[PDB]
Structures are given as C-alpha cells and as structure tokens.
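Visitor: Please find one structure pasted underneath; my questions will follow.
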Amino acid sequence: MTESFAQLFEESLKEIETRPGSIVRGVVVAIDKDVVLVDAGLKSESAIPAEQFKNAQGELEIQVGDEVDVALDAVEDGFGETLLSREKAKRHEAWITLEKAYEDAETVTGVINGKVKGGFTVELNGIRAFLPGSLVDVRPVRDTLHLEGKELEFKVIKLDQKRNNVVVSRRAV
Amino acid sequence: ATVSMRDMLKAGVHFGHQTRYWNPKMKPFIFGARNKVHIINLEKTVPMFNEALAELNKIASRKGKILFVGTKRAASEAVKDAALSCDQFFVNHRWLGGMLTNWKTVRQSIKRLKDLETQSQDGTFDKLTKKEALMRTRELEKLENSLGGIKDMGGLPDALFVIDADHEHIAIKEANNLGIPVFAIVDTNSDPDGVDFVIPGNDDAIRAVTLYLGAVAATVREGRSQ
Amino acid sequence: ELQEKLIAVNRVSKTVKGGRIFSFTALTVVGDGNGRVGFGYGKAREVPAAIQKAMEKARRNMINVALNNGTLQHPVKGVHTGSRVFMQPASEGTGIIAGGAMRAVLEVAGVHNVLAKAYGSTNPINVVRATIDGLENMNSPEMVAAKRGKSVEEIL
RNA sequence: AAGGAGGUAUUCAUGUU
RNA sequence: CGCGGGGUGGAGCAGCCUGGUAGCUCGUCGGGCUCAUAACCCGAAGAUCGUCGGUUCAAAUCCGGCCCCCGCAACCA
RNA sequence: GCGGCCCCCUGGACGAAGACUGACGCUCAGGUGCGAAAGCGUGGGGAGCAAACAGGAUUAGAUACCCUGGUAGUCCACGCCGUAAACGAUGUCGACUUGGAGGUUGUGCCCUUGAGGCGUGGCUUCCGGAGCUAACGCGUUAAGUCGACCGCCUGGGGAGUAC
RNA sequence: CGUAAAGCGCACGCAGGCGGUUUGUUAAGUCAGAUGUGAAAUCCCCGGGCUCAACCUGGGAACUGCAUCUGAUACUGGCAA
Ligand SMILES: [Mg+2]
Ligand SMILES: [Mg+2]
Ligand SMILES: [Mg+2]
Ligand SMILES: [Mg+2]
Ligand SMILES: [Mg+2]
Ligand SMILES: [Mg+2]
Ligand SMILES: [Mg+2]
Ligand SMILES: [Mg+2]
Ligand SMILES: [Mg+2]
Ligand SMILES: [Mg+2]
Ligand SMILES: [Mg+2]
Ligand SMILES: [Mg+2]
Ligand SMILES: [Mg+2]
Ligand SMILES: [Mg+2]
Ligand SMILES: [Mg+2]
Ligand SMILES: [Mg+2]
Ligand SMILES: [Mg+2]
Ligand SMILES: [Mg+2]
Ligand SMILES: [Mg+2]
Ligand SMILES: [Mg+2]
Ligand SMILES: [Mg+2]
Ligand SMILES: [Mg+2]
Ligand SMILES: [Mg+2]
Ligand SMILES: [Mg+2]
Ligand SMILES: [Mg+2]
C-alpha cells in the first residue's frame, strides 16, 4: 500500500531523536581486539575504542548482542561516520549518580586532586568538587594537599553540576 | 524479489550525508533536510531499485559475469559474502587502478597468482631455504587478498554493481570507458552522472548494504537458475 | 578493410641532465571508408614503434559519422585549441578540396566531395581533432526528424 | 634562540590574585 | 625441362590486391556443465606466414632466388 | 583617497512597509569637472624626516649602498600643473545559468525554551561545477550565454620620438 | 582588448546611437506585384560559321540599380491614448 515516504519518515523520526549530545542505546554487532562496533540505528555504525569499553578491571564486560547507551556526538563526521562516545554517557551517568549521592549522602570516594577558590578541590570521575580552606579537613589540617592529591572518602552535600561543582566535604565520612 | 518500503526505512536507507557536502545532481532524489542532514526520498528509491533488479535478472539469465565492487570496510565482508552466495565475482579490497582497462596486465598478475598457489599447495615443495618460503607465502597471501575474487572471471564483467559510487568513482569511469552497465548505489554526496542504473540510498549503513546485497543476490540467483 | 595513413611525424626533445633525449611522435588516422573514422597519437624513442602505437590507438576510439551519398549533410563548423574549421557539402564530382590534415581525415572517413577551409591555427594535431569534432556534431535528416517528432517528408 | 602541547581558541564561577 | 598456380598454429580454411592490425572452424588441455559420457559454456596452449635474401620508418603482404607441392607439357615399345 | 575626540555645514548607499508619477530610460564623440606623489608661483610656518650638498668610512675605483650633519621639500592659505604598475593590468548598463564556507549591515517570523531556530535583502573574501580560455586561470561580483553604446589594436625597434 | 598589441585615471553630460508593455491610426523603413528605364559590346546559357581552336555571330539570361503606380501591416519609425 502507498503509505507515503513522508508519513513513514515521520514515525521513524518520532522513534529516534537526532539531537547532538543525547544518549541512545545501541546493539553491539561485533567486537574486534581494540574497537567495538555499535549499531544505534543511525546513518551508520560507530567504532568506539575497546579501552573505553574496558571496565575498571581492564576486562571487556561487554559482549556481542549487549545493549549499552551511547552519547550522540554527531550524525556524520564528514565521512558518513555516526560518531558515538559511550564515555560521555558514562560521564552523564556519573553526574546523575553524583547528584543522587549528594542528595542521599551515602559513602563514596574520589581522588581529591586540586585547589578550589575556597580551598582544595576534588575530582571523581565526573565530579569536580571542593573541600574549603578551613573545611579541607575537620581539624586545622594542612591536608589540603591531601584534598589536592589524595582520595576523599566522604559524602557530598551541595553541588552545582551545571557549574561543574560539588562539595566533596570534610563530612561525617 | 523486491524489498518492502518499511524494511528499507528500518534498514536506514532514507538517511543521507550533511546538507553541506551534498551534490546538486542528487537534488531530485532528496525529500527534506532534518537537522542539516539530507533525507533521501524513498518514493523514487523503490521503483528504481526494482528496475535495476529487473535488468540484473535479465543479465543473469543471459549468463553475465556480475562484478560486485565494494571497498568500504563496512561493506567489504558483506560484498564478499553476497558474491560467494550468488557464485559471482567481487572486489572487497582496494580497486586497482586500471583493473578493467589494463586487463592485459591484470591477466599476467592472475597467472602469477595461479602459479604461486598451485606450486605452494599442489606442488608442496616445502623446503625453500626458509627466506624464499616466507617470501613466496607472503606474495601469495597478498595476491589472494588483492585479486582472489576475480581470479576466475576470465574476461571482462558484463555488469558492475558498485557500492558508494563516490568512493568507487575510478571503477565507474573504467566501466564507462569500456562500455558496461553500472548499478551503483548513490548517496547524497555522490555524482549520479556516470551511473546507468542509479539506486538512491545510504551506502554507509551495514544494515542497508546487507539489504541491498541480499536483494541483488536473490535476483541474480533466480536469473542464473532460471 | 580499414584504410590508414600517417599524417605527420615530429621529433621532440627532453633535455635531461646528461644531454638531450630525442623521441618521435606519430599522428595517424584510420577509417573504414563507410563512415567510421578515428585518429591516433603515439610516441616512442623510434619512428616505427611510434607509428605502430599510433596505429593501435587510432584503431581504437573510433566514431561513426552520418554520411549522405559520400558527402556531408549540411555546412558544419568545428573548433578546438587554435583550429577553426569550416566544411561544406559540395556536389558530386568536385572531389575533396581540403588542406593537408583535413584532406587525410576526410579521405579515410570516406567523404568524396567537400569544400573545406581551416581558419586560425593549422597545427596538424588540433586541426585533425577539430575536424573530427565537427564531423561528430553533424546530424542527419532522420536524426533531426526523430528528435523534433516529425517525419522526413515534413522536414525535407 | 631552541623543544613540547592545544587550537584557528577560546567557554572554562567569581573571588582570589 | 616448358608454362601457370600454390605453400598461413596439428588439420581444414581468412588475412595477400590497398605496407602497419596474424583471424575463423575442427582438434588438445583445464574448469564449469553431465551421476558420468556426450552435448553446451568459459577460459588456456599451439604458425613465424615453406626457406634464403632484396626494398622500405616498418614486409604473411611488395620484388627476387632456392626449396618443394599441384595443374597443365609434347616422348614410349 | 579617507584613521584621536567633539561641534557646525553637507553628499551618497541600504532596509521595511506602503502611497505616488507613468518610460521621465541606457550609452556617449566633442565639452566640462574631479584627479596620489613629485614639481611651479605668491605669502607664511618649520619639531621630526630628508633629494641636493659637506664631511667620515668601504672599495682597485665608490660621483653609491653604511655613518655624522644638512638646504629645498614634506605642513598651511590661494593659484598652476594634470601625470602614476592612476591595476582587478578586467569600459558602462541590463538579462539568464549548479553549489559551499565565511565577513559586514539591515529586516521578518518560530516558544528569544539563555548566548538560539527558520527565512528575506544590500555590499564583500575565499574554494569550486558546467561552460569558456593558448594555457595560466575565471567561474552568479564571469574571463560563462546574450543584448545597447562607447574607447582602443594591427610584427619588433626607430617611438609615445620628430614636425 | 586580465597576462601575448589593445578598456580613456574617474565621473557628469549636449549632439548622436539604442528603446518595457497594450490598443488605435499612418504607411516612412520593410515586403509583394506591375510599368518605365538600366545603350551596344563584354561576362554566362543554348545554338550557328570559319577543316578544329582562338575568333566571329543569332537568340536568351543577366545588368544585383533607380523611378513611378497598385497592394500587405508582422516588425521598425511617426502620431494618439
Ligand atoms: Mg595565424
Ligand atoms: Mg571625452
Ligand atoms: Mg605636493
Ligand atoms: Mg611651495
Ligand atoms: Mg616659501
Ligand atoms: Mg643620510
Ligand atoms: Mg638626519
Ligand atoms: Mg597614462
Ligand atoms: Mg592606487
Ligand atoms: Mg591601462
Ligand atoms: Mg556615464
Ligand atoms: Mg575559483
Ligand atoms: Mg612628447
Ligand atoms: Mg612620460
Ligand atoms: Mg608585458
Ligand atoms: Mg599588454
Ligand atoms: Mg579602469
Ligand atoms: Mg517598442
Ligand atoms: Mg528614437
Ligand atoms: Mg512604404
Ligand atoms: Mg548591355
Ligand atoms: Mg563548329
Ligand atoms: Mg552573343
Ligand atoms: Mg506600425
Ligand atoms: Mg507602432
């Protein structure tokens, strides 16, 4: 039957969004020794390095037929390449987990590695946080260089993720 | 066997390149531009696809030697698979400049490949003072990689099915020079002037490539079997 | 069956570090008389090899020309790099009146009666190419009637 | 003057300085 | 010996006239084809153009010599 | 050709919406005007720079390059001169012919979802298709396809010289 | 006529050249026909006479023009809206 191309493309457009930056899940067609090929249904399949897919333990928890959610860099790189980066999705999920952990205030870690305006600053896999000048540690600690260079093991209280800021505080933990 | 329009949409044929790299000769085969990316009008694609299939069936019935040209790393394995499925010839790796026009030199290369493979396997002389054995094996492997598909073609092909006309422009030019029907799938950035049976569609997607190859393989198999 | 004739042989130089390296270029034209004509241009260190290469090239890349009783169908102009060429369908019995390279090309093509003149440059290579192009850009009464959607009697 | 990095180059909280 | 004609992959044939381009069929091999043969299709191999020369930028082609082959040539008691 | 800021006088261009006149248009030989720099006349001004000139060097020579000085001039007012690689080495006007990336200046719409999205003009830089070109290259700002008018060329020197 | 010779340094502008679109009218340009003339010789065509030819010669055609008259009104021009 003559269901027009315009009307059919309308439904297909409604199914999938082409906005850059957003995250959509794609079936992994195959894995080579250093790259993973992911089909998200766009113009073409993406070729993401396996190091990105490699887990914290240097292993490939991913597999054929697995579904994982990948952030959309662009529809085309100029060579018909649907550039997709799942580590951006990892960063977005980490910001969401950081927001949850700064709302729930549970135990968490992350290498406190820099100097904030108030004091020392923390970095934790997508969480750029602060431990202030007098609040780097509870006591009068010169361990802002422990809050700049050593992992803070605490909760987060106040965070502005859009500002790339959190409070990796000298809290109860 | 034809392909349904919903299947084409699922494959992702409608998608094209960005609206800055488009070729103005592909303007008729364009529906719209969503987010600075061209949308190919499948309303023209479906009838043209079936027309190209009919011509391919005619050639296959007349026992023509089809050549499947595809060099994109996405389409290399699929082109080889389709050509072997339909017992035809393919070029999965880089198209040698003047593969068809300089057939007299390609013929000598084929003979060299045949001699090397025959001696290595059938002749099985084994002991070749190491260094020569490694060199001969490496040369045979390279020749198999380059010309393994077309080694049994004998003469010139009667039809050239080409993936991504823009990428394989050289092969299209040689086919035009010699005189050969070309069945090329043309994205928005490609130039359809050299193609005889244009098939508007996305050459990049492996889904679309597999869809195209399956349809044409079925058609040529029907034509040959008769 | 294919009548062929050599128009011009020219000596050229390359001027390499050692000295000057000379080589020969051959311009040839072949044709079947019945209407097909094709030119060839070849180059080799020696004259016989150059002529043979030119003959092979000329044998390839032929073009058909619509001939009307051994002459042209209408006055036709032809242009190229320097060569501007005019050719006229003269009456039977006049013979081929043309200058040099045009004479050779028309004779092998099979036109027996034309009035031609070469304006501009008369460089053999360019004038041969221009003459062949002009012959190509010449339609017959059947062709014009078909393209215009009429009968030959309506066109006359 | 020599070497390294990033880009066509900057957004990169102000504060601090 | 007289005159004429001829000699082109193994065989049978074009190409000679107009000097440039070695073709067609059978046969051989391989593959496909056929269960196989056969038939059919696709490839691959095979002459240095009888030979010796001459001419020419270039000769199966033009010219000559020689070699042969064939036809015609008047002679057997 | 124009470059600090402010004021006075003044020309042109472009956009929006309309209203108006109703071919009032285009080009232009002679003619008229404007026209960098250097130069000339009269009168001022004169810091810096700087032909000429002076001296010190360099060099076989150095009537130069280099260095120390330095007058016309460079600046102002009013006249004259009327020439430049005054160049996009591309006369002016108009029409038509695939595209891309920018800049600059208007303006319409879309939720300005906040710096945005989609249009629609003017001028401007680069890349490139057909086409054209001797080639180099030009390519909607043409050197493409055409129409109107004007200027100019006819081998190199002699010579943009003589009368 | 960008680089081979050739776009005035640039503008304004008289004479001059060119003129968007519709209708009417005129018939100047334009076109058609006719008449007069465009000397003869020469040129060309068909013939004829010198034994042939050159040469001579009969008839035609031509002399692309100009003038007058009668028509046509698509375009250009004039006039009117
Ligand atoms: Mg000339
Ligand atoms: Mg003037
Ligand atoms: Mg001055
Ligand atoms: Mg003065
Ligand atoms: Mg003074
Ligand atoms: Mg000085
Ligand atoms: Mg001084
Ligand atoms: Mg001048
Ligand atoms: Mg200037
Ligand atoms: Mg000039
Ligand atoms: Mg003017
Ligand atoms: Mg360009
Ligand atoms: Mg003078
Ligand atoms: Mg002068
Ligand atoms: Mg010059
Ligand atoms: Mg010049
Ligand atoms: Mg100028
Ligand atoms: Mg008018
Ligand atoms: Mg007038
Ligand atoms: Mg009149
Ligand atoms: Mg007379
Ligand atoms: Mg007589
Ligand atoms: Mg007479
Ligand atoms: Mg009138
Ligand atoms: Mg009128």
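Determined by electron microscopy, 2.5 Å, according to the entry header.
Note that Cβ sites are derived from N, Cα and C of the backbone, with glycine treated the same way.
Sequence annotations record features per position, and here Swiss-Prot assigns RNA binding site to A:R139, A:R142. The domain 'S1 motif 1' annotation in Swiss-Prot covers A:21-87. Annotation comment: Swiss-Prot describes A:105-171 as domain 'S1 motif 2'. Per Swiss-Prot, mutagenesis A:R139 to A or K is noted as: Loss of RNAylation by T4 ADP-ribosyltransferase ModB.
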Visitor: What does DSSP give as the helix, strand and coil breakdown of the domain 'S1 motif 1' (A:21-87)?
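Guide: For that range the per-state counts are 6 helix, 26 strand, 35 coil.
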Visitor: Taking the Cβ of A:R139 (mutagenesis position) as centre, how many other Cβ atoms lie within 10 Å?
Guide: 8
Visitor: Count the other Cβ atoms sitting within 10 Å of the Cβ of A:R142 (RNA binding site), across every protein chain shown.
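Guide: Its Cβ shell of radius 10 Å holds 9 other Cβ atoms.
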Visitor: Do you know the DSSP helix, strand and coil residue counts for the domain 'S1 motif 2' (A:105-171)?
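Guide: In the domain 'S1 motif 2' (A:105-171), the DSSP-based counts are 3 helix, 27 strand, 37 coil.
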